[PDB]
Amino acid sequence: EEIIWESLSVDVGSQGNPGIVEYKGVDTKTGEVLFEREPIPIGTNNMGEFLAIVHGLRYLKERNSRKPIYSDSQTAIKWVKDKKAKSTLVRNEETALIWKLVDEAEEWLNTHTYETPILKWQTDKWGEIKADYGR
RNA sequence: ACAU
DNA sequence: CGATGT
Ligand SMILES: [K+]
Ligand SMILES: [K+]
Ligand SMILES: [Mg+2]
Ligand SMILES: [Mg+2]
């Protein structure tokens, strides 16, 4: 603790894993939805969590905001730190879209800078992250 | 085991 | 119960 309330919180929602993947970002304090990604027909939970963080980085940079990002995903936080999404999802025609988005997110990380702190939301202490889908 |  | 990840 404590929660940094001046922050952006992201989370993934899916129908199956692998399955339909979406994500959203919210104001941690107010719950206002700041962005939502159109559902992607096939992806994994961790790919979605990764895309959500990267989108948050791009969203905050475009707005000249120094707020941190919260995610509850140990995996996605590490993938962003590494600039490399180490997903096991097969590459085929069905997964082409999510893989294109992941490749492009990595490419963005490798061509841009940011100071945005990427923080672990401590679900065991604080309850569900504010961007949670409730599924 | 931990995080989803 | 299954799956994605470190
Ligand atoms: K949920
Ligand atoms: K496991
Ligand atoms: Mg999550
Ligand atoms: Mg959730």
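Residue numbering for chain A follows Swiss-Prot; the residues present correspond to positions 61-195, in that order.
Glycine too: its Cβ is placed from the backbone N, Cα and C atoms.
Summarising the annotation, Swiss-Prot assigns Mg(2+) 1 binding site to A:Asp71, A:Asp192. As annotated by Swiss-Prot, Mg(2+) 2 binding site applies to A:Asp71, A:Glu109, A:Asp132. Record note (Swiss-Prot), mutagenesis A:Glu109 to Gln: Loss of activity. The unchanged residue is displayed. Swiss-Prot lists A:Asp132 to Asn among its mutagenesis entries, and the accompanying note reads: Loss of activity. Looking at Swiss-Prot, the entry for mutagenesis of A:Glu188 to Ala says: Strongly reduces activity. Among the mutagenesis results in Swiss-Prot, A:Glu188 to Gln has the note: No effect. The residue drawn here is the original one. In Swiss-Prot, the entry for mutagenesis A:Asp192 to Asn states: Strongly reduced activity with manganese. Loss of activity with magnesium. The structure shown retains the original residue.
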Filter the mutagenesis positions A:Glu109, A:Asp132, A:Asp192 down to those with CB closer than 6 A to an atom of ligand 4; keep them in sequence order. A:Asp192
Around the Mg(2+) 2 site (A:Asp71, A:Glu109, A:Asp132), what further same-chain residues have their C-beta within 8 angstroms of the site's C-beta centre? A:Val70, A:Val72, A:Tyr83, A:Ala112, A:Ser131, A:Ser133, A:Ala136, A:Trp181, A:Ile189, A:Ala191, A:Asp192
Looking at the recorded positions A:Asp71, A:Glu109, A:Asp132, A:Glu188, which one has the fewest other Cβ atoms within 10 Å of its own Cβ? A:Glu188
Within the same chain, the residues at least 6 apart in sequence whose Cβ is under 8 angstroms from that of A:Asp192 (mutagenesis position) are A:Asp71
Distance-selected recorded positions near ligand 1 (C-beta under 6 Å), from A:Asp71, A:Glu109, A:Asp192: A:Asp192
What is the interatomic distance between the Cα atoms of A:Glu109 (mutagenesis position) and A:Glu188 (mutagenesis position), given in whole Å? 15
Scan A:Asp132, A:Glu188, A:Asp192 for mutagenesis positions whose C-beta lands under 6 Å from an atom of ligand 3 and note them, or write none. A:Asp132
Residue pair A:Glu188 (mutagenesis position), A:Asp132 (mutagenesis position) - Cα distance, angstrom, rounded: 9
